[PDB]
Structure formats: C-alpha cells, structure tokens
Amino acid sequence: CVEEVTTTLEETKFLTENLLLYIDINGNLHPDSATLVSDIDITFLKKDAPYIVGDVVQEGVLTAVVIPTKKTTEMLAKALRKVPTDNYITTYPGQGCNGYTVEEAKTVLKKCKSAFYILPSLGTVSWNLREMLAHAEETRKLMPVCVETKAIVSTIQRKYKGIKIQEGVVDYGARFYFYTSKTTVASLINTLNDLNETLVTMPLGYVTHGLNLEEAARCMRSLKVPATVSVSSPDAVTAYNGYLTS
C-alpha cells in the first residue's frame, strides 16, 4: 500500500507518472511538494483559492490535496480520503509546519485507498545577536535575518560599515539571507534548502510570521540543511528541544 523508495523523483517515474502534492488553504505548496513541480504549470493550484481542508485539484500528472495542521490525525485522514484512488509518487503527508510525525503520516496512509511511493528524505544554543553575528562571520554559515526587525538591521549596519542591506542574499562582512514577513515561511525554507548552506538562525517564522516557538519548531523540520538554531534563553533551549523530541 505504502512503499518507501530509494530513488529520486525522476528515478521513480517508471512506477507511475502521477504525483500527489500537499497544499494549504491558499493553494500554496508544502515545502516537501514544492520541489516536485519543476517545468510544470501550477497556475491551477492557486487559481481556485481559497479552499477548505480536503479539497483536491488536479491537472495533468499532478494531484494536490489541502491538508490540515495538527492540533488532528482524524482530520488528516479525512483529507486524504478525498484523493482519487490511484498510484502516486508522494511525500509523507502533514510534515513540517503542519505538525504531524512520520508515524502519524504512516498511520493515515495505512488506510490504503491508493498506492503510494514515498520519496526519500547541530546543537541548539541560546546566543545573543552579537554572538550570532560573530559566529556567522567566522564560520561562513548563512544567517537569515528579518529585515523588518530594525534592531537587528541597525546592529548589522553598525558592525559592517558600508553594508547595503536589501532582500535576498547579501555577503558583506558575514553572509546573510534578508527576508521579510511578507513572504511565506514555506518560500523562505525552500530558498534556504536550495542554497544548500549550513545556517546559523533563530527559529524561522517565530514572531515575524506570528508563530509561537512550537509552531516555528514544527516548520523548521522542513529544512534540509544543517542549522545551528539559537533561541531566546536557556529555558527556551529546553522547550525547543522538547518540541523536537515529540
């Protein structure tokens, strides 16, 4: 019913051409699905938004289902039951920001309406901004920075006289990825995954995108690069790690 394959997307197409993607209420692709869509028009995903959980859109080789965020496992199962019975290449549903575990996803796919081929898929610290900047500078790790956070921008401008801060990668003094809250956490995670650099970072989405620390920890599971994650205090180190022990 569910088979974990050892192959890349292209190397799995011999089994089936059909891909099952996960989207949110607005038709935005989950980070795990966002990389499976190259050279395909995806206008249809957002064209009919907003959706409700369980809605399914299809075009060509692609099927996409709107999935929930865990509070429930029953709601994730109910959403997957709407996918037409077929054979699909996919990823485990509900990972990353949505908050489900791999075992929860397996439980849901165990119900076996369709057949699924599942593609294959650093210490936490409490460092202040001065410490993070110094660490980035010497290690050459990429440091995401929200440019709306003026206190950070001001610090960077004082440390690296002459830096011209703008959105995107800026490599001046240290290597920064400057972003704003006006793009999604998913898009930021996908960009950082594509850059394929080790990070030194605060939890992504925390505060800037309205996420609490647990929600941000869930999203951080979608990173496919190593990351030194720096949290607000020693007590937050324990909390954050606990969110990941789950």
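Note that chain A is numbered according to Swiss-Prot, with residues 1235-1305, 1309-1358, 1368-1492 shown in order.
If you're wondering, the header gives X-ray crystallography, 1.4 Å.
Note: Cβ is positioned from N, Cα and C throughout, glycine not excepted.
Reduced to three states, the DSSP call for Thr1246 (variant position) is helix. Around the Cβ of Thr1246 (variant position), the number of neighbouring Cβ atoms within 10 Å comes to 18. Under its natural variant entries, Swiss-Prot includes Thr1246 to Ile with the note: In strain: Lambda/C.37.
Residues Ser1358 and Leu1368 bracket an unmodelled region of 9 residues, and their Cα atoms lie at a distance of 18 Å. Between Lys1305 and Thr1309, the deposited structure omits 3 residues, and the straight-line distance between their CA atoms comes to 5 Å.
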